[PDB]
Amino acid sequence: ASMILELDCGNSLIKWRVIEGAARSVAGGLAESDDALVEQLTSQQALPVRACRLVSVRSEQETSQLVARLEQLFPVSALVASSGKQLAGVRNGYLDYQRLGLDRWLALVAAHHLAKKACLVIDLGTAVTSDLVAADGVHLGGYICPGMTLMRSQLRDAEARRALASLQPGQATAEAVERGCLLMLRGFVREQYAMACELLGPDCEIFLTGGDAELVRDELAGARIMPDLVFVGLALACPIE
Amino acid sequence: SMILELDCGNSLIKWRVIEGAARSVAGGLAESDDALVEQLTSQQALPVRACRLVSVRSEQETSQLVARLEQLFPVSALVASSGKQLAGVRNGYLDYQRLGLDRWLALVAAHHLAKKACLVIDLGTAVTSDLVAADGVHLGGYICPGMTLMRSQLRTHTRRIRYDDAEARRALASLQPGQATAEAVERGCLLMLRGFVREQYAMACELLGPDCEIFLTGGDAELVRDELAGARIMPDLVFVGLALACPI
């Protein structure tokens, strides 16, 4: 049969996966550079990839280049997600709908599509984003702030996890920074939940995504953790056969 | 005769001149060793006959600043140094010398003034928070980015984040969901900042008791003080500690 290669092209990373059928992932990875990406994908050209869809927050030129390299590695005609005032019953909340990062857009649309209720959508990645959508599908807007990665490379994995074994006051540089930043991130999440309760109601659905979701999930007992949220939205934005 | 006081941070150099025990009559933020020596020129007259300072810079850069000072004033400059104890306060870092000297003097000043357990947060380019038990024992602290650093990080992360100061200030008039880049970024970062402060307050109530005194310093203290009505805002906290570290 034919499989689909999906990609999320962020500012500093490219996440990809190949799915069989509707959404069963059989392979995927994270590339810190296009060369790393080509390197990883080259090992999967054995897979019957015959379709491709992706979302990108990079320049129109940078994306076309990537698309070109993709269409070289696989016999496909890549679909590229684009800005919209509406998608799957969800209304873009930006003054200028095109100003909304496409990654945030697809994820928040995916969330409302799945919940059909008001929801809080938080992406804990390199950068952190939070978006709120009313029960009627209207996007209220959102927020942006740095993630653990950006906060780190500014003031400075198994060893860092050790510094994070406690959130009590640090007695050494490494501890102060790691615990400081995580408490700042955890603080942000609580501010988002409070804001959502106020504008969406206490029973709103909560969606967490991004590689650092695990660091804050304990704060919201009922939150739904979905590493591939954006990809759910990408299927809606670029439907295939 | 007056005293010239300086706080040499990694970037800016906050200074002031005081008459008597601590009455400030002049001061300012010098973003560079140059925007200082000359900055002590503009509004000038003040007859300083003593000087003390704390610095978190290389022992090189230190005398590099002390240099153009030992010449501008007939004073034998006093420099604050690390310590395991000061004015009844115990340094809480495993290696007492790794603790930022500015943080150190500010938290010591706080306990010196309260004589109770305290939470001390400095809302500057970078944000720091330290806790001190009622017996004067520093439990340690936290370090994280402040507003300017968070903006800087995001700016560097993506070219899609760029706007005017005017648009930036406009954005902070509300904390509701942003509907434009400046609104999402400015409100996001401020909520993260306000969020960090609430976590610190919770951590303090836990380890120090709900009775602990709260001290806020740094230029961005105003952005978060409403969260702690009882908070004591002290822009010059570090200088209270400098006098304890270098008495005159």
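Indices start at 1 and increase along the chain as displayed.
Structure determined by X-ray crystallography, 2.2 Å.
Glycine is treated like the rest: Cβ placed from N, Cα and C.
Around the Cβ of B:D102 (mutagenesis position), the number of neighbouring Cβ atoms within 10 Å comes to 25. The active site, proton acceptor annotation in Swiss-Prot covers B:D102, and the record cites sequence analysis as its basis.
Residues annotated as ATP binding site in Swiss-Prot: B:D7, B:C8, B:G9, B:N10, B:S11, B:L12, B:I13, B:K14, B:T125. Under the DSSP three-state reduction, B:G9 (ATP binding site) is assigned to coil, being neither helix nor strand. Taking a C-beta cut-off of under 8 Å and a sequence gap of six or more, B:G9 (ATP binding site) has these contacts in its own chain: B:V56, B:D102, B:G124, B:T125.
Per Swiss-Prot, substrate binding site is recorded for B:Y93, B:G100, B:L101, B:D102, B:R103, B:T181. A simple way to gauge crowding: the CB of B:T181 (substrate binding site) has 22 other CB atoms within 10 angstroms, across all the protein chains here.
Summarising the annotation, Swiss-Prot assigns K(+) binding site to B:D122 and lists a curator's inference as the type of evidence. For B:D122 (mutagenesis position), the number of other Cβ atoms no farther than 10 Å from its own Cβ, over all displayed protein chains, is 27. DSSP assigns B:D122 (mutagenesis position) to a strand.
Swiss-Prot lists B:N10 to G (Swiss-Prot position 9) among its mutagenesis entries, and the accompanying note reads: 96-fold reduction in activity. Sequence-distant neighbours of B:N10 (mutagenesis position) (same chain, 6+ residues apart, CB-CB distance under 8 A): B:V56, B:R57.
One mutagenesis experiment named in Swiss-Prot is B:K14 to A (Swiss-Prot position 13), and its note says 7-fold reduction in activity. Same-chain residues at least 6 positions away in sequence with a Cβ under 8 Å from that of B:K14 (mutagenesis position) are, in sequence order, B:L6, B:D7, B:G27, B:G28, B:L29, B:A30, B:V238.
In Swiss-Prot, a mutagenesis experiment is listed as B:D102 to A (Swiss-Prot position 101), annotated with the note 5-fold reduction in activity. Under the DSSP three-state reduction, B:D102 (mutagenesis position) is assigned to helix.
In Swiss-Prot, a mutagenesis experiment is listed as B:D122 to A (Swiss-Prot position 121), annotated with the note Loss of activity.
For B:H157 to A (Swiss-Prot position 156), Swiss-Prot lists a mutagenesis experiment annotated as follows: No change in activity. Residues within less than 8 Å, Cβ to Cβ, of B:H157 (mutagenesis position) and separated from it by at least 6 positions along the same chain comprise none. DSSP gives B:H157 (mutagenesis position) a helix state.
The Cβ of B:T158 (mutagenesis position) lies under 8 Å from the Cβ of no residue that sits 6+ residues away along the same chain. The annotation that Swiss-Prot gives for the mutagenesis experiment B:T158 to A (Swiss-Prot position 157) reads: 2.5-fold reduction in activity.
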So for B:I13 (ATP binding site), how many other CB atoms are inside 10 Å of its CB?
22
Same chain only, sequence gap of 6 or more: which residues have a CB within under 8 Å of the CB of B:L101 (substrate binding site)?
B:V54, B:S55, B:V56, B:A80, B:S81, B:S82
Long-range Cβ environment of B:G100 (substrate binding site), under 8 Å and at least 6 residues apart:
B:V56, B:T128
Taking the Cβ of each of the binding-site residues and counting other Cβ atoms inside 10 Å, which one has the highest number: B:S11, B:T125?
B:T125
Going by Cα-Cα distance, which of the binding-site residues (B:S11, B:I13, B:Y93, B:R103, B:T181) sits nearest to B:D122 (mutagenesis position)?
B:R103
